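Peer 1: Pasting a structure here, questions to come.
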Amino acid sequence: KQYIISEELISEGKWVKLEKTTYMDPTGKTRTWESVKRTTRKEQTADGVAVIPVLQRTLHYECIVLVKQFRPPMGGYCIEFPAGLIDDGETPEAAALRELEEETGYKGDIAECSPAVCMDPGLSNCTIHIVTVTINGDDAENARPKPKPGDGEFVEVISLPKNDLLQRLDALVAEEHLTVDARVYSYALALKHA
Amino acid sequence: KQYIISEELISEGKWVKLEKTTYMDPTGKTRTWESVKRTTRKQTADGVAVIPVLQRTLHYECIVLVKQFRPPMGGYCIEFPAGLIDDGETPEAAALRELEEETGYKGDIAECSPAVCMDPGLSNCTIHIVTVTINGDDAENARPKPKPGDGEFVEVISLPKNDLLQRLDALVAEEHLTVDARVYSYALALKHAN
Ligand SMILES: CCNC(=O)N1CCN(C(C)=O)CC1
Ligand SMILES: CCNC(=O)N1CCN(C(C)=O)CC1
Ligand SMILES: [Cl-]
Ligand SMILES: [Mg+2]
Ligand SMILES: [Mg+2]
Ligand SMILES: [Mg+2]
Ligand SMILES: [Mg+2]
């Protein structure tokens, strides 16, 4: 029933733009919406990837590998899945494994790859693939993992046991001002609810 | 180590603005970041998203989702019920209210997250994730009455919790739809648990 009629540029930065979207509502009436888009999406199936990295080690409980970084939009530190935009020509899988190694030092193995999923669909068209990766933490490659941050990236790695993830996130939030990401919280909630 | 120095308004709509954020990198180098904010926040967070667990005896437990045309996405999305928190509304009350408006179900609060970030590389947007159970055998939830506000148009899709990820994949394959990343993350962790 509903569809886009037009998209008028309001303001375009280097990285993000704002658009006035005109669409057809299901009663047959024309309405508008203010929409955010990135300027960086070419032929990628999504803007970015986020990596669910499952660290597996003999005689250890499985951990979820997370990263903490300062996020200027939020004006503070956030705890997130490792993530980055997909480079032109790059596969989501390749991007996931590259970002995971850049941000954490770990060399993972692909487990699964989601379809393109929407970040905040009332606000923006931004999409990611959520890529599940296992890390063989008994491999010597993953013994002394050193992040390779790119220019203007400072990332801290936080590995938390899967079997206690939500409580461990709560204890981090109780101890300093930081924000957990909604996807991480959602995943930690489901682990509890299961 | 890192912090905001200044914020420069680039463009302000009715519902969203774009800013250029100046911040101090941890080396002591000054850097810029294009950021989106909502103009509507006054609140613990911008919004709530509700995880609605529909419990009916002798049936599988379901998670109740909503499908809506999302103009920034140009298409239909499958999401947790959700909306912005009204000025002077608590997240809990926002959750029950949005759930009722979007689904017609009347639910009970189970737990409530802290404010969690939606896309912290892009925006300052935050929600509370609110877990709500729905007693689907109570008379008030027998024939659930959805109350769409002006120009909301919401389809309710209930999916079994114990097969959620495969059911969502199925919808994406048959119906050219975009699943929400928080939905998808929850579904993944239901599979990944234990
Ligand atoms: C017809 C439904 N109306 C809404 O819920 N709003 C949401 C805010 N929005 C934006 C971002 O431009 C305009 C309309
Ligand atoms: C060199 C470290 N900084 C970055 O990676 N960014 C992110 C993209 N961007 C935005 C949204 O404004 C500015 C540069
Ligand atoms: Cl529950
Ligand atoms: Mg990143
Ligand atoms: Mg990176
Ligand atoms: Mg809504
Ligand atoms: Mg509503």
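Residues 14-207, in that order, are what chain A shows, numbered as in Swiss-Prot.
Here the Cβ of each residue, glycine as well, is placed from N, Cα and C on the backbone.
Pulled from Swiss-Prot, these are the listed features:
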- A:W28 to A: Reduces affinity for substrate about 8-fold. Strongly reduced catalytic activity and strongly reduced affinity for substrate; when associated with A-46 (MUTAGEN)
- A:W28, A:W46, A:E47, A:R51, A:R84, A:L98, A:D133: substrate binding site (BINDING)
- A:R84 to Q: Reduces affinity for substrate about 5-fold and reduces catalytic rate 67-fold (MUTAGEN)
- A:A96, A:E116: Mg(2+) 1 binding site (BINDING)
- A:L98 to A: Reduces affinity for substrate about 6-fold (MUTAGEN)
- A:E112: Mg(2+) 2 binding site (BINDING)
- A:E112, A:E116, A:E166: Mg(2+) 3 binding site (BINDING)
- A:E116 to Q: Reduces catalytic rate 2000-fold (MUTAGEN)
- A:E166 to Q: Reduces catalytic rate 120-fold (MUTAGEN)
Peer 1: List, in residue order, those recorded positions out of A:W28, A:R51, A:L98, A:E116 with a Cβ under 6 Å from any atom belonging to ligand 2.
Peer 2: A:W28
Peer 1: Which has the fewest other Cβ atoms within 10 Å: A:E47, A:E112, A:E116, A:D133, A:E166, the recorded positions listed?
Peer 2: A:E166
Peer 1: Measuring Cβ to any atom of ligand 1 with a strict under-6 Å cutoff, which of the recorded positions A:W28, A:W46, A:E47, A:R51, A:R84, A:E166 qualify?
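Peer 2: Only A:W46, A:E47 qualify.
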Peer 1: Whole-number answer please: how many Å between the C-alpha atoms of A:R51 (substrate binding site) and A:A96 (Mg(2+) 1 binding site)?
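Peer 2: Given the Cα positions, A:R51 (substrate binding site) is 16 Å from A:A96 (Mg(2+) 1 binding site).
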Peer 1: How big is the Cα-to-Cα gap, in Å, between A:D133 (substrate binding site) and A:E112 (Mg(2+) 2 binding site)?
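Peer 2: With the alpha carbons as reference points, the distance is 22 Å.
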Peer 1: May I ask you to pick out the recorded positions among A:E112, A:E116, A:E166 with a CB closer than 8 angstroms to chain B's CB atoms, ordered by sequence, or 'none' if no residue qualifies?
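Peer 2: Listed recorded positions passing the 8 Å Cβ cut to B: none.
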Peer 1: Using Cα coordinates, what distance in whole Å links A:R84 (mutagenesis position) and A:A96 (Mg(2+) 1 binding site)?
Peer 2: 13
Peer 1: How big is the gap, in Å, between the Cα of A:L98 (mutagenesis position) and that of A:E116 (mutagenesis position), rounded to a whole number?
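Peer 2: For A:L98 (mutagenesis position) versus A:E116 (mutagenesis position), the Cα atoms are 13 Å apart.
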Peer 1: Reduce the DSSP letter at A:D133 (substrate binding site) to three states and note it down.
Peer 2: coil
